[PDB]
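Enquirer: What follows is a structure written as structure tokens; I'll ask about it next.
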Amino acid sequence: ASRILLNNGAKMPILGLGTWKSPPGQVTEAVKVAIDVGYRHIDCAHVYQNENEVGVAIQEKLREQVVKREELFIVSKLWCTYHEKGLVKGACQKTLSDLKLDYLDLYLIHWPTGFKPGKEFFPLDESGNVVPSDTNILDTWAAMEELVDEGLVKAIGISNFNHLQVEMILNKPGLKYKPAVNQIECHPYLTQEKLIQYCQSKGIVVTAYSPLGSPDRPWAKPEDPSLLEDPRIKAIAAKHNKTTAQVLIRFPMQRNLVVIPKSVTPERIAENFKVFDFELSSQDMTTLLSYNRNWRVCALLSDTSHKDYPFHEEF
Ligand SMILES: NC(=O)c1ccc[n+]([C@@H]2O[C@H](COP(=O)([O-])OP(=O)(O)OC[C@H]3O[C@@H](n4cnc5c(N)ncnc54)[C@H](OP(=O)(O)O)[C@@H]3O)[C@@H](O)[C@H]2O)c1
Ligand SMILES: NC(=O)[C@@H]1C[C@]2(NC(=O)NC2=O)c2cc(F)ccc2O1
């Protein structure tokens, strides 16, 4: 099936288009192509600095009647410098304005770490450390709950939350809405079995980010492992007459995950959508799971000192 049911009773497309690092001069055409070929979920964020250009694409395709607003599933995220109760609404509203939407289908707390508010996304002290916010995740969650009750967003969720942090929200006194989604890094080198099982056990849908191992990540190094070039994964793809990327996308789909590969290349945008026509075997799935090495693309390395830094815990 192409959509998964969320605990808010809305349906979410299991395949979306990622937009981190998509250049502003290329992302409007990328999102136009993606909607033309069938994508109905766009993953965005204010920190990516391209929401205006994403929005231009969405609005044109609504105008052209290629799609209806109800058929789209648009996702954005609250940056770390906006965890303050009094800043959350304006951050959401700026995203809405830029995307030229009147609601978001899903708004996520981007990280459990809150940072000092201000112009800088990574505010630093004179010694180079990121300056934190004294706001805690539970008060940030209540501010997200307000957004639902104001009609700005249909669902709220979290991202890069470890199992104890998810539990902290689930156990929040006075909890009004559970998180619908936990968006986390997930691919054959970081298979996340524990955190996924916990989230699914609670009714929280997991979205897999960097599913191709983010080969365009700014800090990539030639000696890092490469999913797209892994000959073991290439061999599974060849067996199935699909590309390696297509296997990497289908793999989380069969774990009941949502997945959000990024591309600004039209050919690849289309390739990446052609994953509803084949099935990996259970053996294939277990083999791909065996490649785990707890290798992370996104570990927020500039702020491992934060109280709420998520990746010291084992999961
Ligand atoms: N919540 C968070 O903290 C968080 C963190 C990281 C990512 N995310 C989200 O997850 C999305 C996906 O993760 P990501 O951007 O890190 O990386 P990714 O989707 O794993 O990999 C994107 C890279 O793969 C290339 N690529 C795409 N399709 C390909 C194909 N079929 N064959 C060969 N290469 C292909 C892209 O190139 P081209 O673009 O040149 O075609 C780009 O260089 C992000 O864009 C963002 O929306 C969220
Ligand atoms: N270093 C990290 O782990 C994160 C990753 C990350 N990419 C992403 O999609 N979400 C993120 O937060 C990102 C994006 C940025 F625009 C800037 C920094 C940045 O850092």
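In order, the residues displayed for chain A correspond to 2-316 in Swiss-Prot numbering, which applies throughout.
According to its header, this structure was worked out by X-ray crystallography, 1.5 Å.
Here the Cβ of each residue, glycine as well, is placed from N, Cα and C on the backbone.
Pulled these features from Swiss-Prot for this protein:
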| type | residues | note |
| --- | --- | --- |
| BINDING | 10-19, 211-273 | NADP(+) binding site |
| MUTAGEN | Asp44 to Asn | Reduced glyceraldehyde oxidoreductase activity |
| MUTAGEN | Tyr49 to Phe | Complete loss of glyceraldehyde oxidoreductase activity |
| ACT_SITE | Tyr49 | active site, proton donor |
| MUTAGEN | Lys78 to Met | Reduced glyceraldehyde oxidoreductase activity |
| MUTAGEN | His111 to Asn | Reduced glyceraldehyde oxidoreductase activity |
| BINDING | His111 | substrate binding site |
Enquirer: CA-CA, which of the mutagenesis positions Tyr49, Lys78, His111 lies nearest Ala271 (NADP(+) binding site)?
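Expert: Smallest Cα separation from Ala271 (NADP(+) binding site) among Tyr49, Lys78, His111: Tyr49.
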Enquirer: In Å, rounded, how far does the Cα of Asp44 (mutagenesis position) sit from the Cα of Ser211 (NADP(+) binding site)?
Expert: 12
Enquirer: Is any of the recorded positions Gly10, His111, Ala221, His241, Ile261 within 10 Å of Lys78 (mutagenesis position) (Cα-Cα), and if so, which, in sequence order?
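Expert: Of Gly10, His111, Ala221, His241, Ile261, within range: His111.
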Enquirer: Long-range same-chain neighbours of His241 (NADP(+) binding site), Cβ under 8 Å, sequence gap at least 6?
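Expert: Looking at Cβ-Cβ distances below 8 Å from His241 (NADP(+) binding site), excluding near sequence neighbours, one finds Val248, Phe279, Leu281.
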Enquirer: By the count of other Cβ atoms within 10 Å, pick out the sparsest of the recorded positions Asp44, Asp231.
Expert: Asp231
Enquirer: May I ask which of the recorded positions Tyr49, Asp231, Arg251, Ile261 have a CB within less than 6 Å of any atom of ligand 1, listed in sequence order?
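Expert: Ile261, in sequence order.
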Enquirer: Name the one residue among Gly10, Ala221, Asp231, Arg251, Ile261 whose Cα is closest in three-dimensional space to that of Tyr49 (mutagenesis position); these are the binding-site residues.
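Expert: Of the binding-site residues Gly10, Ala221, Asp231, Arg251, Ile261, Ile261 has its Cα closest to that of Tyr49 (mutagenesis position).
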Enquirer: Under 6 Å from ligand 2 by C-beta, which of these recorded positions make it: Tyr49, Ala221, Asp231? Sequence order, please.
Expert: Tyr49
Enquirer: By Cβ count within 10 Å, point out the most packed of the binding-site residues listed: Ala221, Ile261, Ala271.
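Expert: It comes out as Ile261.
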Enquirer: How far is it from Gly10 (NADP(+) binding site) to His111 (mutagenesis position), counting Cα to Cα, in Å?
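Expert: Between the Cα atoms of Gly10 (NADP(+) binding site) and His111 (mutagenesis position), the distance comes to 22 Å.
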Enquirer: Count, for each of the recorded positions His111, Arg251, the other C-beta atoms lying within 10 angstroms of its own C-beta, and report the residue with the smallest count.
Expert: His111
Enquirer: Inside 10 Å of the Cβ of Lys78 (mutagenesis position), count up the other Cβ atoms and send me the figure.
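Expert: Excluding its own Cβ, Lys78 (mutagenesis position) sees 26 Cβ atoms within 10 Å.
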Enquirer: Determine, to the nearest whole angstrom, how far the Cα atom of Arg251 (NADP(+) binding site) is from the Cα atom of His111 (mutagenesis position).
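Expert: A Cα-Cα distance of 25 Å.
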Enquirer: Which number gives the other C-beta atoms within 10 angstroms of the C-beta of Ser211 (NADP(+) binding site), all protein chains shown included?
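Expert: The answer is 23 other Cβ atoms.
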Enquirer: Provide the number of Cβ atoms within 10 Å of the Cβ of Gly10 (NADP(+) binding site), excluding the reference atom itself.
Expert: 9
